[PDB]
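Q: Below are the structure tokens for one structure; questions will follow.
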Amino acid sequence: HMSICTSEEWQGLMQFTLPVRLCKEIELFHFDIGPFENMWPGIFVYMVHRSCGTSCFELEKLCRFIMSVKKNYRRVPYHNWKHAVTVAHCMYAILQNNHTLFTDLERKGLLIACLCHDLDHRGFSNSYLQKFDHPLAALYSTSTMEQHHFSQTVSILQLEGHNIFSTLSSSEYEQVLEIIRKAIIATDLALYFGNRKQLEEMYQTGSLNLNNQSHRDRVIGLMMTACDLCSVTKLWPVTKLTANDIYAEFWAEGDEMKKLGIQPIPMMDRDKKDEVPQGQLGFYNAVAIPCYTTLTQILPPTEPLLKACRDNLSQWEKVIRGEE
Ligand SMILES: COc1ccc(Cc2nccc3cc(OC)c(OC)cc23)cc1OC
Ligand SMILES: [Mg+2]
Ligand SMILES: [Zn+2]
């Protein structure tokens, strides 16, 4: 049920060279990948090499992998190939400022996790797939979509010549799939609120410890929520532009709920755009700020993310007060 990349596609990626100007700019949090669509695959490859070594993965294997990842993301408004790389770069940005705090294995897994975390999404939320009993909801009772993503990841590794993790030892191999699974599942916002509430308490009482595997999985968890939202952390014209993509998707869903005679939440109701600036402020306050605030206290060199998020809150507040 997968899509293998054509034999010409992955060959071009190996021939790729990143322009010097980008290399320095990538390192920044607020960096936006948007202007460089055809350069995206080579941008990931570059982030890997710089974080794991130019010889960590067989290069021929990474290229079949990456291009098979792109070819297995759907053409939906938001949960698409662009989201993959965007979310992967915020990871690489958090990693670079926190390099030693994570192991060679973790870092390998976290970058593959991000790129894959959203694999083959259909622009339909869990709410929908459970609520109206889709197959995927029956197979995966909770975190329905997340678990399909992880499975799709593994399906791609199983493809002939795609398994970039071959050279890893069987102990490490299974270890990295558990890092990846946990990470992909962590992106379910359902799980987010438990996570942030816990990590906050573990910090305030000084009881956090990075060598405590339980704690470890949760910090990784929050990094996953930070990377996943990170369009809330770019310059406002980019942020707003992505918001259009987000709602494009919600509204396509609400239309289906309407069709089956169920009033979709204001948020997915296209005939309710006036309430949007409200919802965003609600979401920034409830989710984003807390998310980045904790992740800062835990990882101080990520604070630029929390600053950008506040800037984007002022803008939304400004929209509400009729200044746009
Ligand atoms: C269920 O699907 C999503 C989950 C999370 C997001 C991330 C996101 N980014 C910016 C603003 C957001 C604002 C939200 O509430 C209004 C929200 O709902 C959970 C998610 C938001 C987008 C999504 O769009 C498809
Ligand atoms: Mg997701
Ligand atoms: Zn995502």
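Counting starts with 1 at the first residue shown.
According to its header, this structure was worked out by X-ray crystallography, 2.8 Å.
Using N, Cα and C of the backbone, Cβ positions are placed for all residues, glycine too.
Got these off Swiss-Prot a minute ago, pasting:
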- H79: active site, proton donor (ACT_SITE)
- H79, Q280: 3',5'-cyclic GMP binding site (BINDING)
- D118: divalent metal cation 2 binding site (BINDING)
- 6-323: domain 'PDEase' (DOMAIN)
- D118 to N (Swiss-Prot position 830): Reduces activity 1000-fold (MUTAGEN)
- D118 to A (Swiss-Prot position 830): Loss of activity and of zinc binding (MUTAGEN)
Q: In terms of DSSP three-state secondary structure, what is the assignment for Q280 (3',5'-cyclic GMP binding site)?
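A: It is helical.
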Q: State the Cα to Cα distance, in Å, between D118 (mutagenesis position) and the residue listed as 'active site, proton donor', rounded to an integer.
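A: Rounded to the nearest whole number, the Cα-Cα distance is 7 Å.
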Q: Using a 10 Å cut-off, grab the number of neighbouring Cβ atoms around the Cβ of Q280 (3',5'-cyclic GMP binding site), all chains included.
A: 24
Q: Cα of the residue listed as 'active site, proton donor' to Cα of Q280 (3',5'-cyclic GMP binding site): how many Å, rounded?
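A: Here the two Cα atoms lie 18 Å apart.
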Q: With every protein chain in view, how many other Cβ atoms are within 10 Å of the Cβ of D118 (mutagenesis position)?
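A: Taking every protein chain into account, the count is 24.
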